[PDB]
Amino acid sequence: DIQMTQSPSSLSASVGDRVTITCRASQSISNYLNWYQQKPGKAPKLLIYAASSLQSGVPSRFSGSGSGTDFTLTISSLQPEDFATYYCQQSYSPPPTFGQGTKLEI
Amino acid sequence: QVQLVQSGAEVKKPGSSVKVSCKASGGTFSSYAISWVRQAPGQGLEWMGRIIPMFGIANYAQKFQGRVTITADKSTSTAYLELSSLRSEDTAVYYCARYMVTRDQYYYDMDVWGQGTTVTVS
Amino acid sequence: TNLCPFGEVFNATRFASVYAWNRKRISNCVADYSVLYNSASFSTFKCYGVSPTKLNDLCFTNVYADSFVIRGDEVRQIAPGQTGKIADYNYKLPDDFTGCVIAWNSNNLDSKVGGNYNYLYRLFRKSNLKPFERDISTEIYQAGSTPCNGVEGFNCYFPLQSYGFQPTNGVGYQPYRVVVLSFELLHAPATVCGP
Ligand SMILES: *[C@@H]1O[C@H](CO)[C@@H](O)[C@H](O)[C@H]1NC(C)=O
């Protein structure tokens, strides 16, 4: 059914840097999308459960945005906590396909 | 609060079926969905199927429908995936994860993930 | 001869949630309604076709105790004559009911520090339910020309929403248990009367 794509494949950064990432959807979504991160060889964790709504216990390092398609996620004052790979995922029609992922190098 | 804990790794001969499981702790399947996700090694995540243990209802993505079955026994707080006919291309890490299918008219926000099971062949 | 199960109806710690409302039935026994009216803890005893003090001297074909839990500020819905999510979709009493509704604050009994998602109410249906209809089906409710295929998404809803009974709830957000004692008279081959 729905398809996802997510850009770029990788970025370099520094501790305290500001960085932004994008995901795009092949049917429109009315902001039914989520974001996750996973550390190399460990379980994914959810950061955002709409365009912008942050999940509980997550630090203020993250924000998200979008409108029907072309969503983004941003890191402000980037940390070793943010070395993770990040995935978008649409929730608008099943199955809830995840993005290809993106890599941040500290 | 609720913490999923997940079955240890499964090594099996090609085609011969597999079984893996998740069980809750600090609670149970209180009308959550639990649903299964592949992390094939270095690929994107892929979604397999919903189950709502409170009702036993389950459904699958087209790619896995027929190959797989998922099931649960809520009184023992345990849900299972079992997969037949395996390793066409497959040796993924398998995750169970919950999402709160009664908390809002919003879904698939997987707020807690199992430890992950390696499932693989030789 | 025997004494009625009211002593257990008001002391079972496990109740179903309203979409799946429990029913228990009264027969061949002494129905002490009056000691219910002596209760310390109760928070409504509003009755229909009766006044509760006198009930003990009356005789009946059957009584049903129907029981469940509700968010307090919507307890008003349960009795006749008013639309609202419970009366519309979960538990509707007749045009001319006869019986009594008993309810009490249960936050000390029912709350959990996470919200107790074992408590559920239906909030979507294709039409409102008839008197004492019951429906534990949970197939996806559509909200557009999309055939939902029995799986959830945009315009495709799981029918049951949870109450989320936290300890940090105001007087009306708190969980109130309810029992509806539904009565019946007829030509009256009774096996239920009070002492
Ligand atoms: C319910 O339990 C209490 C406490 O044991 C008891 O006093 C009471 O008689 C029981 N029955 C009713 C109808 O309250």
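In order, the residues displayed for chain C correspond to 333-527 in Swiss-Prot numbering, which applies throughout.
Even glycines carry a Cβ here, placed using N, Cα and C.
Taken from Swiss-Prot, the feature domain 'BetaCoV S1-CTD' applies to C:334-527, supported by experimental evidence.
Look at C:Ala475 (mutagenesis position): DSSP puts it in coil. What Swiss-Prot says about the mutagenesis result for C:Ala475 to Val is this: Increased resistance to neutralizing antibodies.
DSSP assigns C:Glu484 (mutagenesis position) to coil in the three-state reduction, outside any helix or strand. Of all Cβ atoms in the protein chains displayed, 27 besides its own lie within 10 Å of the Cβ of C:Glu484 (mutagenesis position). For the mutagenesis of C:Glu484 to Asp, Swiss-Prot gives this note: Increased replication in human TMEM106B overexpressing cells. The structure shown keeps the original residue.
Within its own chain, C:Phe490 (mutagenesis position) has C:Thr470, C:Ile472, C:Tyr473, C:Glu484 as residues 6 or more apart in sequence whose C-beta sits under 8 angstroms from its own. Swiss-Prot gives this note for the published mutagenesis C:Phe490 to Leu: Increased resistance to neutralizing antibodies and human covalescent sera neutralization.
For the natural variant C:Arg346 to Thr, Swiss-Prot gives this note: In strain: Omicron/BQ.1.1, Omicron/XBB.1.5, Omicron/EG.5.1. The structure shown keeps the original residue. Using a 10 Å Cβ-Cβ cutoff, C:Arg346 (variant position) registers 6 neighbours.
Secondary structure at C:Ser373 (variant position), taken from DSSP and collapsed to helix, strand or coil, is coil. What Swiss-Prot says about the natural variant C:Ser373 to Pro is this: In strain: Omicron/BA.1, Omicron/BA.2, Omicron/BA.2.12.1, Omicron/BA.2.75, Omicron/BA.4, Omicron/BA.5, Omicron/BQ.1.1, Omicron/XBB.1.5, Omicron/EG.5.1.
According to Swiss-Prot, the natural variant C:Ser375 to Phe carries this note: In strain: Omicron/BA.1, Omicron/BA.2, Omicron/BA.2.12.1, Omicron/BA.2.75, Omicron/BA.4, Omicron/BA.5, Omicron/BQ.1.1, Omicron/XBB.1.5, Omicron/EG.5.1. The Cβ neighbour count for C:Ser375 (variant position), using a 10 Å radius over every protein chain in view, is 14.
Spatially close to C:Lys417 (variant position) yet at least six residues away along the chain are C:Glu406, C:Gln409, C:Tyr453, C:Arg454, C:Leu455, judged by Cβ distances under 8 angstroms. Looking at Swiss-Prot, you'll find the natural variant C:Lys417 to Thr noted as follows: In strain: Gamma/P.1.
Here the residue is the original one, while Swiss-Prot reports the natural variant C:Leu452 to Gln with the comment In strain: Omicron/BA.2.12.1. Around C:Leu452 (variant position), the same-chain residues six or more apart in sequence whose CB sits under 8 Å from its CB are C:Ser349, C:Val350, C:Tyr351, C:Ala352, C:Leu492, C:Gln493, C:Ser494, C:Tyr495, listed in sequence order.
Quoting Swiss-Prot on the natural variant C:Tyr453 to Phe: In strain: B.1.1.298. Under the DSSP three-state reduction, C:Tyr453 (variant position) is assigned to strand.
Quoting Swiss-Prot on the natural variant C:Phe490 to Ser: In strain: Lambda/C.37, Omicron/BQ.1.1, Omicron/XBB.1.5, Omicron/EG.5.1.
Sequence-distant neighbours of C:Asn501 (variant position): residues of the same chain at least 6 apart with a C-beta under 8 Å from its C-beta are C:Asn439, C:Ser443. Looking at Swiss-Prot, the entry for natural variant C:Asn501 to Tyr says: In strain: Alpha/B.1.1.7, Beta/B.1.351, Gamma/P.1, Theta/P.3, Mu/B.1.621, 19B/501Y, Omicron/BA.1, Omicron/BA.2, Omicron/BA.2.12.1, Omicron/BA.2.75, Omicron/BA.4, Omicron/BA.5, Omicron/BQ.1.1, Omicron/XBB.1.5, Omicron/EG.5.1; May enhance affinity to human ACE2 receptor.
Separating the Cα atoms of C:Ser375 (variant position) and C:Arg346 (variant position) is a whole-number distance of 20 Å. Other Cβ atoms within 10 Å of the Cβ of C:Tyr453 (variant position), summed over all protein chains shown, number 24. All protein chains included, C:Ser373 (variant position) registers 9 other Cβ atoms within 10 Å of its own Cβ. Checking the recorded positions C:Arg346, C:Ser373, C:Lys417, C:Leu452, C:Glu484, C:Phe490 against chain B with a Cβ-Cβ cut-off under 8 Å leaves C:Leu452, C:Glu484, C:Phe490. Spacing of C:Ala475 (mutagenesis position) relative to C:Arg346 (variant position) is 34 Å (Cα to Cα, whole number). Here the CA atom of C:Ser373 (variant position) lies 18 Å from the CA atom of C:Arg346 (variant position).
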